[PDB]
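The structure appears right after this line, and notes come after that.
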Amino acid sequence: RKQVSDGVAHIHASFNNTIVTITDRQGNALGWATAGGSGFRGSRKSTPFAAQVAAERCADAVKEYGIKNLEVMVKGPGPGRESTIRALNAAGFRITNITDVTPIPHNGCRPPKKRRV
Amino acid sequence: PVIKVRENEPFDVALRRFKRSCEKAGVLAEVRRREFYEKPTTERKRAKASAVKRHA
Amino acid sequence: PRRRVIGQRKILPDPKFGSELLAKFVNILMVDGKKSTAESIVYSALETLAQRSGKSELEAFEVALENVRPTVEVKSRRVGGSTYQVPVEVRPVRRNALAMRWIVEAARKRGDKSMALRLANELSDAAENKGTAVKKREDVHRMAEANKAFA
RNA sequence: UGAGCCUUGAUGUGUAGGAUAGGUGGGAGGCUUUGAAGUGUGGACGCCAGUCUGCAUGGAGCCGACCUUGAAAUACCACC
RNA sequence: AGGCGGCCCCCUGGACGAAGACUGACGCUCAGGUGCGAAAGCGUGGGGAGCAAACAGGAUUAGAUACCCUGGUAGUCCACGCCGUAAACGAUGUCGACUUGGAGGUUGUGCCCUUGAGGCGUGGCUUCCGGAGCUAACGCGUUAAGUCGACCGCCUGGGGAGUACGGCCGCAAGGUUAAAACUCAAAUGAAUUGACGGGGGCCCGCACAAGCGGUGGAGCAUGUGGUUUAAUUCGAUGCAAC
RNA sequence: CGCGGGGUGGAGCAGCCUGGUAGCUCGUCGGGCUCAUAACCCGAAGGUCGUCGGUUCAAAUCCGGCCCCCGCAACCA
Ligand SMILES: [Mg+2]
Ligand SMILES: [Mg+2]
Ligand SMILES: [Mg+2]
Ligand SMILES: [Mg+2]
Ligand SMILES: [Mg+2]
Ligand SMILES: [Mg+2]
Ligand SMILES: [Mg+2]
Ligand SMILES: [Mg+2]
Ligand SMILES: [Mg+2]
Ligand SMILES: [Mg+2]
Ligand SMILES: [Mg+2]
């Protein structure tokens, strides 16, 4: 049902949690998986291996939709920056676009203050 | 850094290229800079320090 | 040592078969220095396993060890306040030793009437993967697996 | 895009086991040119065993108590 | 000066320079006086995304009115005003003059055939190292803290106290000017040897790790302490007394 | 009293939803681990599955009475 040949794969690589989300060419989701939603908390949450695992899980989930070719959207810097992509490659999706959509502000919005440790 | 995969090219190589592109951009560094707000004074001080370091 | 990396002392093989591993096992078993008793116990254990399995005394020893030895072992790093118990690749030299130690511990724990008999039983359990040492190995592996995340 | 229903097609692994046996009554043969074995398979389900077909190819056979089972043929079936 | 960074237009200040032309001391500083003056704040009116005092909850914590997280009002933004303080700091008043230098950078400009980005030199502007010199040294150092001149401003031990009281200014917050009594023998400044750092780098020890056995729990030996005794000889007291 | 849903390890919730089937959140102890309370895993004790009978090979799972908790509207001399 509602099968697709190729779709976008958003990886939200952050300092806290890596998010893997597989969506349509235009922007309609099918299945997502998170490193925190794989059975990992705190120190295990922000991890390349965990990210990889999450990616694998996502791939497993989306295999019902008949996806063959793949494109990946990269958002933010995290521990799972390339590990995630490696995972999906291993899972067997013929990667075409390694898109980077990192949210760099052009000096507008005020950031929060420094963490004094 | 929007990166496309060429024909007759491995995945690892593509990944490496992407990494290089990222490095060239300095996106991660920018994010780090913007992670927490910097007071202008502090930034200026840092710049001065960097300049000092440059002189060897 | 902070400075010294030295080649370890030569340990002579077992009198009955010709095995360094067996000797090492005996040493591990032995405390206070009573080697001849320990050796005898080991021999007895081997005999019972042979009587049970109907196989070679050393080969059986080996596969039991194989069944109880892990590939990955956790190690504390202590960088922050929270535990950073990083898993590390274990060398084939000390892995064996660790397995032997585990076996010994299991034997100690066991409540059969002869110590030789106890360890024979442990060996048997290892062969059929159901004993205490094997269980310990399993969770060690699980612990490593959980935190294999770190490098 | 939900609600039923006259209706017509799917659906039923306790382990014994030919393997995805719901039961209760009529039967030892029903089906076939309102086209039988075997072959490429689309889509499904799925216990991954296999289970229901759509369409093409092929043109004269698959099944039945079987050995099993607390229950027997999906050899024909109605009440559902 | 405070400051000011998307872009584009309008209005406009100033600087700097090059050839030249002209005025002819028109110069300098500045008590009082006037204007400008980050931030926060204050005032009406707006505007309000984020951020974020206060504030709330969570943690953390011995406690946690904090640091940390989630949130979140004033404020941060404009409009015309007030405020008039900042470590407004080059901690160096302002101007003018002179004295071996370099590496540069920045911003121009004029000749020589630019015979090529370039070359000759040669003027303005800013940064670092540093000679003479100077200083308490640190250091500053043709942008002086050097050698002189002018002119001001301000200091005269610390604290009390840049506070009181009074004035003047302020819507208010307060600002400004500015004491005294009493009190202390120091108060500092630079640098030096040290030590120390929950600074940095190096190395090392059974220091950790990895391991092997303990003690600590029991009884016994012993020694101390504590209590007790007529007397419990006295000393030993982190390691380095038991 | 009429009707509807529930009695599930120490507690609550899935398994009923059309027989072939004890899982979830903790709680408790032990082990590993940390300076650790904790976080985290491994292992275990802990349930006439309201009660009882019936159909059946097979029920906590279908039904019947009975008991308890709740919800429901209802009148209440
Ligand atoms: Mg004249
Ligand atoms: Mg302001
Ligand atoms: Mg205001
Ligand atoms: Mg905050
Ligand atoms: Mg609080
Ligand atoms: Mg002042
Ligand atoms: Mg300033
Ligand atoms: Mg001053
Ligand atoms: Mg200098
Ligand atoms: Mg005052
Ligand atoms: Mg003791």
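Since chain C takes its numbers from Swiss-Prot, the residues it shows come out as 2-152.
Backbone N, Cα and C define each Cβ position, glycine as well.
Note: C:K36 (mutagenesis position) has non-local neighbours C:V27, C:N28, i.e. same-chain residues 6+ apart with C-beta under 8 A of its own C-beta. Recorded in Swiss-Prot as a mutagenesis result, C:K36 to A or E carries the remark: Defective in ribosome assembly.
Here Swiss-Prot notes a mutagenesis experiment, C:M116 to G, with the remark: Significantly decreases affinity for its own mRNA. The Cβ of C:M116 (mutagenesis position) has C:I42, C:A108 as same-chain neighbours under 8 Å, each 6 or more residues away in sequence.
Under the three-state DSSP scheme, C:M116 (mutagenesis position) falls in the helix class.
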